[PDB]
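Enquirer: Quick one: this structure, given as C-alpha cells, is what I'll be asking you about.
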Amino acid sequence: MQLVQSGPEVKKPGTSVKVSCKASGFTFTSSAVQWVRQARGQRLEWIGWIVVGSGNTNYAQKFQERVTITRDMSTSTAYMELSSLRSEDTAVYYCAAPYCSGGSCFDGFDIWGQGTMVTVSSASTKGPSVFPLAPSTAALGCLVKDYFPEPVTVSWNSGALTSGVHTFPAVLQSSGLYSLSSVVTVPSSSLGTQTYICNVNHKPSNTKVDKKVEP
Amino acid sequence: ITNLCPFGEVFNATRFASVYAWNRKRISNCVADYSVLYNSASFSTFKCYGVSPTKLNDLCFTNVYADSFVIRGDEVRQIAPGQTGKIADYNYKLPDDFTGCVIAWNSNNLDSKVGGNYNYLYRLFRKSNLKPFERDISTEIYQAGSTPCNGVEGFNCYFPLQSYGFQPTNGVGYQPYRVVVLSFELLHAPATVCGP
Amino acid sequence: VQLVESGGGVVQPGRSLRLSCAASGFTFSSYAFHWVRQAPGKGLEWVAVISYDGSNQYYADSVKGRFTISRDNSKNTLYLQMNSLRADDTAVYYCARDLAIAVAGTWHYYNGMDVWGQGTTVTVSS
Amino acid sequence: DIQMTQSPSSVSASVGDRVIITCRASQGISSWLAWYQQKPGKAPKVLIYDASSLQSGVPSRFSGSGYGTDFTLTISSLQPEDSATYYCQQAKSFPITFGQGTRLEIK
Amino acid sequence: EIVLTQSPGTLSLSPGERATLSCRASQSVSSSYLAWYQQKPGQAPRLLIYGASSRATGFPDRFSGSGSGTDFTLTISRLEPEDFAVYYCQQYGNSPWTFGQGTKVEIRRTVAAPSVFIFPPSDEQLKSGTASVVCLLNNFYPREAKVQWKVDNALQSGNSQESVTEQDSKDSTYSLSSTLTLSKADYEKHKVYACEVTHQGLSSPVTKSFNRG
Ligand SMILES: *[C@@H]1O[C@H](CO)[C@@H](O[C@@H]2O[C@H](CO)[C@@H](O)[C@H](O)[C@H]2NC(C)=O)[C@H](O)[C@H]1NC(C)=O
C-alpha cells in the first residue's frame, strides 16, 4: 500500500540521475509502474511506463532518447534514469502503480509515490542575508536574499502571536540564487508595543540569524 | 538381443522443442538398454525419482514416455515432484507421485546465438496453476483486470509469452540446458519394454 | 529509407581515410549497422560492426588493429576510420543495417542486412 | 570461424526453368541463414532470412529451406530479370562469413 | 487522444453549488480508460473516479461521473469545504498517454486591498551590491494585478518580480510583493522608486518616497 521513493537530490547540468520507487504491501510481480513530472505551479507531464512482469517499456516522444527505465524484479524496486540534464528539468517526479492481489489487478493507478525534488543548476551553497524593514497600525516584516539550496524556514519571535504572517514563496533569481520575504501587521493600534523579533534558519549550512526589526 | 529401443532419436535430435510446447514420444515393443545412458555421456544431472539408477535393467513396464524441451540453467531444480516457481506452475507440472528419471546436459554450443536466440519461448501470465502432465499452446491476450481486451494489448492486457534470450556469454546460471524426462507406466497390461 | 556514402581517395599509400554513411527516414538510434567491402571483381567480405547503443564493437581478422568504427546519434551519421592502408585493400565499401527480428515484444539483433548503401570506390596505390 | 561452401559456381536456364543452389556449413548453425542477390553493378538485396522466411516485397517465386548443415534455394520459374549472383551468410557467431557466390545466365 | 482540453479554466462560488467540470477531447477514446485525480497543494495526487463512472474507495458521496465519445465530465453535487482543489484528466488507452491542464476551484469572498507599501532602502545598499527595492499588496481574492512601465525615472520594466501566496484557510485572500532592483551601489541617477498599482476600487494609491541623495 506504499511506493516509497528516494530522497531529494541536487545535480549539475550535463550529468545523470537515478530515482528509486520501492513497493510494499502488494504483489509487485504483476503490475505496471508509470512516471510523471511536475514543476512548481505547473501542470503534470507524462514520461513513460514499464510492465513489471515482461519488462517492455514505452516512452514519450520528447523523452525517448534520454530516459531508460529498469525493472529489478528482486527486492521489488523500479528505477528511472535521466541523461543530459538541463535547467528546465527542475521538477518533482512521482511513481504510480495499481493495486494487485493475486492474478487480478485494479483498473487504475491508485497507489502513488511521495515525490522527489530535483534541482539542477550551477553554484554550490551560500547562506542567506537578512535585511530589516521599517514602518511608514501598518505592515512590517523581514527580508531574505541569495540562498541557493532552496529550503528555508522563517519564524517570528519564538513561535508566538501567530498573526497575519505571510511567507511568500522563493523565486529563482537571475544569477541562480533564491529569495523570499516574510511580513506581518501591527494591529495593536500602536507602534511601541510587544517586543517582537525575526528568525531565520537554513538547513544545509550551519547558519542561523536573529535579526531584529522596529524603529 | 535382436530388437533394440531407439534412444538416439530422442537424445541425438536436431530440433529439440520448447518448454511450453513440449514434445512427447511413446515407446513400446522394444528392449531398452539403460547401461548406455547412466554409465556414459556427459549428463550433468541424472535424478531417478522413484526407482534407483541401478537395477533398472531388471524391471520392465508397459510403456515409456519421453518428454523433451529446453529451459534455462537455474531452472532445472523446478522439475521435481512438488516444487513451486514459474516453470512448475505455468509450463510443465510434474505429479507428486512420480516414477521416472530426469536428465539434463549443457547445450550451449548449439542453442546460443550472438544477439539472442529468438526461439525457445516460455509461458508467462497464466490464471490457474496447470495440472500434472498438461500442455497449453494457446496464444491469447492475458486479461488481468475487469475490462475486456478486444484483441489489443495495452494496460492490463499482455502477451502471455516471453522469449529466452540466449547468448554465448550469459554465465552458467543462464546458459541453455536440454532436458529429457522418462515416465514408466505399468497399467494393468502385459509389458512390452522389457530389458536384456 | 536511404543511405549515402562518401570518402573515396585517389592514391592512398599509408594514409588515413575517413568514411561516413549518413542515415535518413527512420529511427537511427534503435538500429545497429555494418560495413562490408567487395574486392575488384571478387566475392563479398565483412569488415566491422557497431552495436545499437554503441557500447560493443567487433572487427575482422585482416582489419583489426588498423580500422576503427564510431557512431553519432545527433547527426544520424556513423563513421569508420582506416589507418596505414596497404595497397592490397582496394574495395568498394558498403554501409548496411541489421535485421531485427522482434518476437514477443523483444528485439533480437544481428540477423542479416536489409538496407544497403550505394557504394564508395576507395582505391589505394603508389 | 565457420567456413561456408556454396555449389555450383556457374549455371544457366531460361523462362520457365527451375534451378537449385546448395550451401554447406562447417558446423551446425541451426536455422540462422540468409540469401542475397546482386546485379552486376548495384548493391545486394536480401531475399530470404531465417533460412525459411521471405522478405516482404520479394516475389513468391523464390523458396528455400534447411536446418543444420545443408541449405537450399529454389527458383520456380527463371524470368529474364534473375541474371545475378547469390550469396549465403551465417549469423551464429563473429566474424560474419559469406559464401563464394553463384552466377546465373539466360539460356 | 493526443491533446485533452479542460473547461472552464477556473470556478469560484460559496459552499453548496453544483459544479460541472468538462474534459472535451480530441478524435476519440475508449471508455474505462479515463480517470480523474485531485491534488491539494504540497501533496501527491489521489485517484478519483477511475472508469469515467466508477468511484474510488476513499472519497465520499456527492462525486458523480459521465462519459461519451468526446465529452467527459465530473459533477460534484455540493461544494462543501475540503473540496476546493485542482482536478486533472488522463487517458491511458492510446499511447502516448496525456493529461489535461487542470482547473482550480476558488472561494468567493470580499476584496480589501488597502494600499501598496513602499520603504525601499535599508542603511546598506551602497555598503553592499545590488540596490534592492520592494512594494507589497495585501488582501485581495481576485487575481488582477498591474505595475506600469516607467515606475520612477529609470523605466527598467524588466526587473519587476512578483510572487503570490495561496488562499487563507478561513479568510480566503491573497498577498503579493513586487521587487525591482536593477543596478548596484553604483547608482547615479536612478535613486528613488514609486510603485503604481490599480486594483478594483480605489484605483491607484500613488506612493511617495524621497531621493537616495
Ligand atoms: C549420440 O551420438 C553419440 C556419437 O558420438 C553417441 O556416443 C557414442 O556412442 C558410441 C556407440 O558405440 C560409442 O562407441 C562412443 O564411445 C560414444 N561416444 C563418442 C564420443 O563417440 C551417443 O551414444 C548417442 N546418444 C544416444 C545413442 O543416446
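In order, the residues displayed for chain B correspond to 332-527 in Swiss-Prot numbering, which applies throughout.
Recorded method is electron microscopy, 3.1 Å.
Cβ coordinates come from backbone N, Cα and C, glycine included.
Per Swiss-Prot, domain 'BetaCoV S1-CTD' is recorded for B:334-527, and the stated evidence type is experimental evidence. According to Swiss-Prot, the natural variant B:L368 to I carries this note: In strain: Omicron/XBB.1.5, Omicron/EG.5.1. According to Swiss-Prot, the natural variant B:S371 to L carries the following note: In strain: Omicron/BA.1. Here Swiss-Prot describes B:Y453 to F as a natural variant; the accompanying note says: In strain: B.1.1.298. Under its natural variant annotations, Swiss-Prot gives B:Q493 to R the following note: In strain: Omicron/BA.1, Omicron/BA.2, Omicron/BA.2.12.1. Quoted from Swiss-Prot, the note on mutagenesis experiment B:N501 to T is: Reduced host ACE2-binding affinity in vitro.
So that I understand the layout, could you describe where these features sit and how close they are to other parts?
Expert: B:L368 (variant position) is surrounded by 19 other CB atoms, counting those within 10 A of its CB over all protein chains shown.
Shown in sequence order, the list is empty: the chain has no residue 6+ apart in sequence with a C-beta less than 8 angstroms from the C-beta of B:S371 (variant position).
Within its own chain, B:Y453 (variant position) has B:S349, B:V350, B:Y351, B:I402, B:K417, B:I418, B:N422, B:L492, B:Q493, B:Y495 as residues 6 or more apart in sequence whose C-beta sits under 8 angstroms from its own.
In sequence order, B:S443 constitute the residues six or more apart from B:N501 (mutagenesis position) in its chain with CB-CB distances below 8 Å. DSSP assigns B:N501 (mutagenesis position) to coil in the three-state reduction, outside any helix or strand.
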